[PDB]
Amino acid sequence: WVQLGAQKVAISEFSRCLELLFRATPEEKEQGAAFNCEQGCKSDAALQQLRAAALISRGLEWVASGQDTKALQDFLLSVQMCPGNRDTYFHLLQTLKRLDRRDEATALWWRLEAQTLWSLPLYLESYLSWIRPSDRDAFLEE
Amino acid sequence: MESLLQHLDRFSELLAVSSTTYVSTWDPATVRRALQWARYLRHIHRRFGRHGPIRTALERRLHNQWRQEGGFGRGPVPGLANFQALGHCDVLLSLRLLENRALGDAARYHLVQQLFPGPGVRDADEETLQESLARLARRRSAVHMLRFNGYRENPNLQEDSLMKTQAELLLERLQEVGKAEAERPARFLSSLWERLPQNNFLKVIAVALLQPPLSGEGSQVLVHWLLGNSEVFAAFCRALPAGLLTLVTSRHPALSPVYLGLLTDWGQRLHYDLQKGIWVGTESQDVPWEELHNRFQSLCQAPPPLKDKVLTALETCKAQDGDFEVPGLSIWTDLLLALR
Ligand SMILES: [Zn+2]
């Protein structure tokens, strides 16, 4: 819907994804009731990367609408969730460079250099490679 | 007519000094004079206390006394509070002298001997002072005994028995100020607001807004006072329970558009966190989700004249913040979802 240009229904769907992600657990191996995905639809790495993906894809629509405070909330939450993706940090720091540059940006720079793929599904890998901007490292050394 | 003014004001001065610790010069003569004057007032109240210019003259004198004193600074002296207290002025005087430790011995003896002579005077035509004090002791005992053996703080405050009593006193006390017309009721109420405990006072206002009339000019005054004073109404709607405010608002439509406006502003300063599926506030004094849900649920479980009002006020505030139909985006969508 984003590529078709529909902010409202896009944000609707991202929010629905987020509700299902936080108000439910995929790793409910209490009752073995069927055939199930052993590895792809269980991985906590897949869960966190996917949380982060949906937060970012929502924040960019808030940016499009002019609600940078909500966008900041989503990007901050994605950084709290997956601190080792760096797309989170790029988006967050672009927003902070727009609004309140100096102190917060450097505070997160130091977090990045304190921090510095395992087995993801391909639908997630390809979703991230699609949304990520080419000017990431150029902006992150600025 | 004019003869009673100098009687009544002199007696009131004597009464007011009764409670005060200057008692050295007193004697049996002073006490006898006091109690015969009090008998005279109690006789007036019986003879021509109803339906004449004299009653209204005495009321003017009493209420003018209680407002020229006001209740600020030099002494918050009660005084005899109203024309009905004319019929038991003697009892007040006697009680105040029995509480004054500074009373002299011979005065004390003469007093108590005149109050409680014994059963030598078992046969009397007029209900005497001894019987009056006995009946008072019985009532005080009865009140203690019911309060601690059978009484329960009813949750529907409007049907409680303490709040209902306080309320009727307030309403009578506003009626007299209205008839006086010297100072406006709002000034009395504003002074009360500074003076006495707020939490108690607000429950009492809430209750007085619902008692039916007995002479509803009383409630009509408090609505004006509240709509004039926003700060009190901020704590009014905040402190009380839900159904009381609901019944108040349904009784008085003038309180409805402001009350929803108060609630509409408390939602807007919440924020949703995704990890715990709960709206929360930034500051600690921001109304929680549960309390706000309770208020809107009570308002929806009400007569139809208010249901449509609150429902339209919620829909117009939903559409104002994006007409979403999914949770995590609008407190108002989340309310309307939780009501169903
Ligand atoms: Zn799978």
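Shown for chain B, in order and in Swiss-Prot numbering: 1-215, 231-355.
Every residue gets a Cβ built from N, Cα and C, even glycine.
Pulled from Swiss-Prot:
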- B:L209 to R: Reduced monoubiquitination of FANCD2 (MUTAGEN)
- B:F251 to R: Reduced monoubiquitination of FANCD2 (MUTAGEN)
- B:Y287 to A: Strongly reduced monoubiquitination of FANCD2; when associated with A-289; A-339; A-341 and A-344 (MUTAGEN)
- B:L289 to A: Strongly reduced monoubiquitination of FANCD2; when associated with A-287; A-339; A-341 and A-344 (MUTAGEN)
- B:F339 to A: Strongly reduced monoubiquitination of FANCD2; when associated with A-287; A-289; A-341 and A-344 (MUTAGEN)
- B:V341 to A: Strongly reduced monoubiquitination of FANCD2; when associated with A-287; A-289; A-339 and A-344 (MUTAGEN)
- B:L344 to A: Strongly reduced monoubiquitination of FANCD2; when associated with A-287; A-289; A-339 and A-341 (MUTAGEN)
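On the structure: features taken from Swiss-Prot.
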residue : record               : contacts (Cβ under 8 Å, 6+ apart)
B:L209  : mutagenesis position : B:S234, B:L237, B:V238, B:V263, B:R266, B:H267
B:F251  : mutagenesis position : B:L202, B:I205, B:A206, B:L241, B:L260
B:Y287  : mutagenesis position : B:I293, B:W294, B:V295, B:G343, B:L344, B:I346
B:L289  : mutagenesis position : B:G343
B:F339  : mutagenesis position : B:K333, B:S345, B:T348
B:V341  : mutagenesis position : B:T348
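Taking 8 Å as the upper bound (exclusive) on CB-CB distance to chain A, the mutagenesis positions B:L209, B:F339, B:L344 give B:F339, B:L344 in sequence order.
Counting every protein chain shown, 19 other Cβ atoms lie within 10 Å of the Cβ of B:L344 (mutagenesis position).
DSSP assigns B:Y287 (mutagenesis position) to a strand.
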